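**Student:** Here it is, the structure, as structure tokens.
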Amino acid sequence: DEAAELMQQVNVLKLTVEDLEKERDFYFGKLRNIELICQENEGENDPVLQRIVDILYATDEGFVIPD
Amino acid sequence: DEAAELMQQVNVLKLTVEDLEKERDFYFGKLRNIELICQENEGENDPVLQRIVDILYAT
């Protein structure tokens, strides 16, 4: 029964999607919290923060949904 | 046709898994890059890096 087999596969993939969404969003949230820390401490010429800002750049929201 | 409908749903959910997983991995890798920078600069007693370390390991 192909329909039954596919329904089981759908249920499993849905759980996987829910889990991955949470994981993605949790890591993204960490990146955003770190971006905030950098933005707050902006213009104090800390070279390590500059390193971190440069890493952060590609993870910016504007590359996912235009802002 | 339930089987055909479900098959399309599987295809979409596989693509969704792929997209979410790749995104998760990319964000993880970036966090790990930041982690290393923090580790390398530990014992400088930089309070901003302490803030960042605390975010990294928050649950």
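The residue numbers of chain B are those assigned by Swiss-Prot, with the residues present covering 191-249 sequentially.
This deposition comes from X-ray crystallography, 1.5 Å.
From the backbone N, Cα and C atoms, a Cβ is placed for every residue, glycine too.
As annotated in Swiss-Prot:
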type    : residues    : note
MUTAGEN : B:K220 to R : Abolished acetylation by KAT2B/PCAF, impairing kinetochore-microtubule interactions during mitosis
**Student:** Neighbour count, 10 Å Cβ-Cβ cut-off, for B:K220 (mutagenesis position): what number do you get?
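**Tutor:** There are 21 such Cβ atoms around B:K220 (mutagenesis position).
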**Student:** Using DSSP and collapsing to three states, where does B:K220 (mutagenesis position) fall: helix, strand or coil?
**Tutor:** helix
